[PDB]
Amino acid sequence: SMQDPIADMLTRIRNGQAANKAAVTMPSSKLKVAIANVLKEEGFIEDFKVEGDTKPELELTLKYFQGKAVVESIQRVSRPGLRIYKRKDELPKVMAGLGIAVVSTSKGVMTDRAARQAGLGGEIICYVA
Amino acid sequence: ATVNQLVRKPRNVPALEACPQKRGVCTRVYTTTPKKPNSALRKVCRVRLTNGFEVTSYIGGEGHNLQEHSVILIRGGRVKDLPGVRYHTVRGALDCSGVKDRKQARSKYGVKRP
RNA sequence: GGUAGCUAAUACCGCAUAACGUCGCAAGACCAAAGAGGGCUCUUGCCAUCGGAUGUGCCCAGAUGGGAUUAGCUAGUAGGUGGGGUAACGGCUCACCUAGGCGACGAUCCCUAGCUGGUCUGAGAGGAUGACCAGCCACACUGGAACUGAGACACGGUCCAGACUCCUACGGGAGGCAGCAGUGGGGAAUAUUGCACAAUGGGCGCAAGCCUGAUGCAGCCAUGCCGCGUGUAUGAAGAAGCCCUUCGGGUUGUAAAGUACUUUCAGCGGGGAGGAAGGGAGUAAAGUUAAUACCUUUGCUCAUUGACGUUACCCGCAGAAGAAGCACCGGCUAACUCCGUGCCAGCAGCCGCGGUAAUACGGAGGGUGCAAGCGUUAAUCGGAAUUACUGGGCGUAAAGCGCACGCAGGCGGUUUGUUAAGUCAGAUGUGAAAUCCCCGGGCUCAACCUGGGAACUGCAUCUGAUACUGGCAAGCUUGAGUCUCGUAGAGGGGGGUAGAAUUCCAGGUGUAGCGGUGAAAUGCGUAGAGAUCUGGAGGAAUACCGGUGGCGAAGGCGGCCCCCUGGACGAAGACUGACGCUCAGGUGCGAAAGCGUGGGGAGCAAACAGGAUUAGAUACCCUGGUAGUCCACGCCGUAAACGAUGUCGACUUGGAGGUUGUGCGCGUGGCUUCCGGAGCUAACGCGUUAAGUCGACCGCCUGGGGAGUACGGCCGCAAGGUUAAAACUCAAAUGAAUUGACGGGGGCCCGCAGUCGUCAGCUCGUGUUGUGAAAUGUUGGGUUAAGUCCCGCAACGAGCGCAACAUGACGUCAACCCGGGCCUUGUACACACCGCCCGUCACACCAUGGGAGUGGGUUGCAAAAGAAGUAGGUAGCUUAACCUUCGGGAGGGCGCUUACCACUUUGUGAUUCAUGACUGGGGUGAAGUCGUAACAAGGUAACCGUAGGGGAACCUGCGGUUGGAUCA
RNA sequence: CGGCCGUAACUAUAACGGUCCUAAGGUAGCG
Ligand SMILES: CN(C)[C@@H]1C(O)=C(C(N)=O)C(=O)[C@@]2(O)C(O)=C3C(=O)c4c(O)cccc4[C@@](C)(O)[C@H]3C[C@@H]12
Ligand SMILES: [K+]
Ligand SMILES: [K+]
Ligand SMILES: [K+]
Ligand SMILES: [K+]
Ligand SMILES: [K+]
Ligand SMILES: [K+]
Ligand SMILES: [K+]
Ligand SMILES: [K+]
Ligand SMILES: [K+]
Ligand SMILES: [K+]
Ligand SMILES: [K+]
Ligand SMILES: [K+]
Ligand SMILES: [K+]
Ligand SMILES: [K+]
Ligand SMILES: [K+]
Ligand SMILES: [K+]
Ligand SMILES: [K+]
Ligand SMILES: [K+]
Ligand SMILES: [K+]
Ligand SMILES: [K+]
Ligand SMILES: [Mg+2]
Ligand SMILES: [Mg+2]
Ligand SMILES: [Mg+2]
Ligand SMILES: [Mg+2]
Ligand SMILES: [Mg+2]
Ligand SMILES: [Mg+2]
Ligand SMILES: [Mg+2]
Ligand SMILES: [Mg+2]
Ligand SMILES: [Mg+2]
Ligand SMILES: [Mg+2]
Ligand SMILES: [Mg+2]
Ligand SMILES: [Mg+2]
Ligand SMILES: [Mg+2]
Ligand SMILES: [Mg+2]
Ligand SMILES: [Mg+2]
Ligand SMILES: [Mg+2]
Ligand SMILES: [Mg+2]
Ligand SMILES: [Mg+2]
Ligand SMILES: [Mg+2]
Ligand SMILES: [Mg+2]
Ligand SMILES: [Mg+2]
Ligand SMILES: [Mg+2]
Ligand SMILES: [Mg+2]
Ligand SMILES: [Mg+2]
Ligand SMILES: [Mg+2]
Ligand SMILES: [Mg+2]
Ligand SMILES: [Mg+2]
Ligand SMILES: [Mg+2]
Ligand SMILES: [Mg+2]
Ligand SMILES: [Mg+2]
Ligand SMILES: [Mg+2]
Ligand SMILES: [Mg+2]
Ligand SMILES: [Mg+2]
Ligand SMILES: [Mg+2]
Ligand SMILES: [Mg+2]
Ligand SMILES: [Mg+2]
Ligand SMILES: [Mg+2]
Ligand SMILES: [Mg+2]
Ligand SMILES: [Mg+2]
Ligand SMILES: [Mg+2]
Ligand SMILES: [Mg+2]
Ligand SMILES: [Mg+2]
Ligand SMILES: [Mg+2]
Ligand SMILES: [Mg+2]
Ligand SMILES: [Mg+2]
Ligand SMILES: [Mg+2]
Ligand SMILES: [Mg+2]
Ligand SMILES: [Mg+2]
Ligand SMILES: [Mg+2]
Ligand SMILES: [Mg+2]
Ligand SMILES: [Mg+2]
Ligand SMILES: [Mg+2]
Ligand SMILES: [Mg+2]
Ligand SMILES: [Mg+2]
Ligand SMILES: [Mg+2]
């Protein structure tokens, strides 16, 4: 059964980029939208939008630069079978700072850089580069 | 292996008894043929050690002085072309004499300096 | 030791006193003490109570080895009430009451073990480890016990017992180095029967001081770490002597000598810190005080205290004098020659080296690396991502349970609220010192010593945050499920029935053969077979349809009809509201063979018999033929039970089919087959039915063997299944693919069918393909005597051959039959089929299973036993302190007795170790014997399970698999 | 429900072979 919707979102992006899809759609959730917001603000995806009400669908517009997909890697870190939490000092650097780690903190989902500047740890959702 | 599986279930010289040498008494002294592709009369001896283990030991160098009831110091070291020979005799220790007329690698054959 | 007498106290005992003490609700009641010293005064001690500090006892949580081939354990056991007990809570103890308590988050049992700070290794995470130094614990000849005491159940105390050993007048007595030194013993291996309390600390003492094997030092040992020396400069004669040499020379080697010098360290002789603070003397003033006393304190001055020690260190003397070795030089790996040897002698970490020109053995010359050390062995981590948390795998290399259901467990769609367990933030406390690290400081430097910091990643508590996870509450419909209508199907169970055929029986016709094979023979037949026709009996299986077809969880399921019954799928809604996924253990299903009981038995056919074949033929072939194959019921629980591919979910270009629904040629579902894209893969290949990209959960792997074996457990009627090691042994085993060669594989051709061979081959450059060995070209369609020529073609060209003008390509042999060419295919071959290779048997050695038994260790259970001690009781005996009416009394002691309990004894189990006639296989070891099972279609395709048979590999039956060649 | 003789790279033994004969030469197990 479906036991990790976030890993599914990341995979839809990974597989979408590898297949040169313009957009990818999926069942929405508040956490998926929170992650989509971070990906947009850091410039990994172009745009997102939620459509529906009873069964909302999240669409992500993927971005390509010089033919190549911009999301070169995207990996689930914390997962249902093994949750991963880090203190502020132990927050991971992705690609020596050139990538992002998405972190769920008590002040919402944000990048590792924003968590570190806010002085927060949290759950490491995924690495993006 | 999954994390849950690991949580449930996590990941040649025996007669010396982890000593550098052992003393022993020669119970038989003989020659034996090496395995293929080698040919020689290789000088060995069965040795009962002070800990009660009986083992075959190799006698190295050119010419030896060991009988039955000779008291020798063995060390680790197999002889590749004698299966089941896992120990060497120390030359120039206890009864076992130094090799006669050696001039190079003298300290390996118990030979005092000319 | 005993007896009698005598004597002191800070020994001992009342009495008095008695409250911020004890008991008590209160009223009350009750409890202590010691003096000594200096000259009344000071100092010190004594008692009580409440505090401090320190030490110690006790409780809780988490953490701290291995084993399930230990799953149940527990009766003071778990809790309660009350009495007792302790410094103190407490089953600590006892009586009674309740029937609890512990355990898969591993109790109980077994094995190993002192724990920690740290230490070694490692980039880290880990792994290994706990010697020295410091914290904690435990023990003191062995077992037990208490006494004294603030503290002990006491290392150099007591008592008892035991095992030892020693003194004795034989009656009895004595002892405990795991203090320091030392001895014997064990061992590969670990030091002097030293000096001193001078320093630091400890005991006692007002102090002086005494004691202190703590400690400070010295001795021994290259055991380690660190520092220094063993000369320095010059010096061609390129001396001899080496060694090598194409005899030119080269190299050692400026090396030596010779000549200038230097003198650390060692030796010898002279000077000289520091570790010494203090303590002792009278004097100085002030404070206590009747006092300018004694005492206290601080100053004051004078002597004096060092085990180390002939100290560190300094100065002087003499002279290169007294001081260099060890390993290595085939690759890995820094360093090469000659001589000796000739698969010998020997080397070896691994691969290997040695059979007459050995950089590998042994010596030498030269060289390389380390250096007062160097090597070797042992041991740990590393490299090893080779147990993979960080950080691995499972189609074919080792690895997906045969398939399913499912409890525990893990995981969990979406929204809101709440909570704040996880998580996060901050603060506080703690995290000993040493060690590590950083910046400094001190020994001439270094090692070493040392100041401050950082660190100690942790733990706890408090206060906050609320995204995510969890809890709780309320929902939602998208996952999952229910209902309605219909569809296809060898899905299952039961019963019936049909037609074809085989065999048999009866009878007719008919007459000499039939049957069988490579060829035969056995066999059947004139007692009439075989053939043919008619009638009958009986069993088993269902031609065609039929299909990479369908159904089933898998195993599996096939004529037709009925009865009972399971699942799947589609359409259109409605309904429930996360009800889900996975699943250790558990449970069920599970081909064929096999087993049990009862039936059945046509055909087929293990075994078996005969006939052949063959060197033999326990086979293949032939003629027969029993179990079995069939049915009922029960068991077995395994297969190459395979897609060699676990289940569930999501996502990611295409093409061509099959099958089965359904909506309007065009859609849309389910199941299924082939090809192929990205991607993935060692490659082969896989490729929306993934071996791609992800998530959840499970199963499984960790070199080849030994071995899926032994032992133990469980299961089974048995056969056996299941769980599952170790010693030992090798440096490989293995997968995929490549070039050859080879095939009793295929296709196509050729030849009277030195060498192969006058065969038509063999190669290269550049380009391209492949991770790569390699490939392409050179293959293909034709044609030729010919890689001859033409045409096509990721190849484009070129060379040697052919041809042309006897001529022998590159190389090989360390010279239907035969030979050869081209393409393709299988291969376990590469010494290339004259290949490789299997098992019994024989011999040697090694480890090991079973085994009548034999000898120990540990331990359960049931009893016996009862030293000493402590406690309880007490007819007897006895008595310093208190009381007394002087008779005694209270209280005590002894003895006796009871309880608990050590030694020890007996019986009976368990477990473990050692050993054992004999017996089973296993492993290793150039060239043994018997065959030839496997690899090619391996000459009968191979293999899996099972059964039977056989000297051995194996053979045969039944079902299964392709991991089988062949088809022109 | 059998004789005879030979045969393994140390011996020893004989998995093996030959030979003769039988209706068939005693299997498993046990000794
Ligand atoms: C100690 N431990 C529990 C061992 C273990 O883990 C085993 C295992 N399969 O994992 C055992 O089999 C193990 O439990 C076990 O049973 C062992 C043995 O049975 C034997 C036997 O019977 C004979 C010789 C050697 C062994 C052994 C060394 O393999 C034993 C090892 C045992
Ligand atoms: K050799
Ligand atoms: K108790
Ligand atoms: K109680
Ligand atoms: K540790
Ligand atoms: K003891
Ligand atoms: K005391
Ligand atoms: K002292
Ligand atoms: K891992
Ligand atoms: K929450
Ligand atoms: K479950
Ligand atoms: K039959
Ligand atoms: K390839
Ligand atoms: K599983
Ligand atoms: K092994
Ligand atoms: K080429
Ligand atoms: K061929
Ligand atoms: K044996
Ligand atoms: K035994
Ligand atoms: K065969
Ligand atoms: K078989
Ligand atoms: Mg007193
Ligand atoms: Mg009183
Ligand atoms: Mg085990
Ligand atoms: Mg076992
Ligand atoms: Mg009580
Ligand atoms: Mg308690
Ligand atoms: Mg111990
Ligand atoms: Mg590492
Ligand atoms: Mg210790
Ligand atoms: Mg430990
Ligand atoms: Mg006391
Ligand atoms: Mg004592
Ligand atoms: Mg003592
Ligand atoms: Mg001692
Ligand atoms: Mg000894
Ligand atoms: Mg003394
Ligand atoms: Mg080199
Ligand atoms: Mg030579
Ligand atoms: Mg080692
Ligand atoms: Mg490792
Ligand atoms: Mg691996
Ligand atoms: Mg295989
Ligand atoms: Mg395999
Ligand atoms: Mg399977
Ligand atoms: Mg299931
Ligand atoms: Mg959730
Ligand atoms: Mg919290
Ligand atoms: Mg510390
Ligand atoms: Mg919540
Ligand atoms: Mg049906
Ligand atoms: Mg039936
Ligand atoms: Mg059957
Ligand atoms: Mg039967
Ligand atoms: Mg037949
Ligand atoms: Mg037959
Ligand atoms: Mg199996
Ligand atoms: Mg099958
Ligand atoms: Mg199949
Ligand atoms: Mg399998
Ligand atoms: Mg199907
Ligand atoms: Mg494909
Ligand atoms: Mg077995
Ligand atoms: Mg078993
Ligand atoms: Mg060619
Ligand atoms: Mg040509
Ligand atoms: Mg061509
Ligand atoms: Mg010519
Ligand atoms: Mg040709
Ligand atoms: Mg045995
Ligand atoms: Mg008694
Ligand atoms: Mg064969
Ligand atoms: Mg065959
Ligand atoms: Mg085959
Ligand atoms: Mg088997
Ligand atoms: Mg047979």
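In order, the residues displayed for chain B correspond to 2-12, 20-122 in Swiss-Prot numbering, which applies throughout.
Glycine is no exception: its Cβ is also placed from the backbone N, Cα and C atoms.
If you check Swiss-Prot, you get these features:
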VARIANT   B:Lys43 to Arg  Confers streptomycin resistance but not hyperaccurate translation
MUTAGEN   B:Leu57 to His  Protein is not incorporated into ribosomes
MUTAGEN   B:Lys88 to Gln  Confers low-level resistance to streptomycin and a 15% decrease in the translational elongation rate
Which one, from the mutagenesis positions B:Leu57, B:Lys88, has the smallest tally of other C-beta atoms lying within 10 Å of its C-beta? B:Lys88
My understanding is the cutoff is Cβ-Cβ under 8 Å with a sequence separation of 6 or more in the same chain; which residues meet that for B:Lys43 (variant position)? B:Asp89, B:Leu90, B:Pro91
Cα of B:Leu57 (mutagenesis position) to Cα of B:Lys88 (mutagenesis position): how many Å, rounded? 22
DSSP output for B:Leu57 (mutagenesis position) maps to strand
Going by DSSP, is B:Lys88 (mutagenesis position) sitting in a helix, a strand, or coil? coil
